[PDB]
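Below is one structure, written out as structure tokens; the observations come after it.
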Amino acid sequence: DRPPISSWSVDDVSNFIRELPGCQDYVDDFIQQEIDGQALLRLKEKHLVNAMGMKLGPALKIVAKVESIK
């Protein structure tokens, strides 16, 4: 279904974000910031909202999904 998150490429992460409800508008940002699986595991709400300028709802959903998978 999904290989380990630590093995995900930047392209893999972009597809993951594309399929998360309400997060499709941020796909280009993840690609531009070169967020691969190892980086995704380290992303906190503060980085998403403050560093990436994301709205709180989408930011919370991303962190939560990663936590559930991990």
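Just so it is clear, chain A uses Swiss-Prot numbers, and the residues here are 1506-1575, in order.
Determined via X-ray crystallography, 1.8 Å.
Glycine residues also receive a Cβ, built from the backbone N, Cα and C atoms like all the rest.
As recorded in Swiss-Prot:
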MUTAGEN   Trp1513 to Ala  Significant loss of Scm-binding activity
MUTAGEN   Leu1545 to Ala  Little effect on Scm-binding activity
MUTAGEN   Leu1553 to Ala  Little effect on Scm-binding activity
MUTAGEN   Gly1562 to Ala  Significant loss of Scm-binding activity
MUTAGEN   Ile1574 to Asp  Little effect on Scm-binding activity
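Annotated features, which come from Swiss-Prot, shown on the structure.
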residue	record	contacts (Cβ under 8 Å, 6+ apart)
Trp1513	mutagenesis position	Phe1521, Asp1541, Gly1542, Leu1545
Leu1553	mutagenesis position	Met1559, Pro1563, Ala1564, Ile1567, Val1568
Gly1562	mutagenesis position	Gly1527
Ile1574	mutagenesis position	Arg1507, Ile1510
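All protein chains considered, the CB of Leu1545 (mutagenesis position) has 22 other CB atoms within 10 Å.
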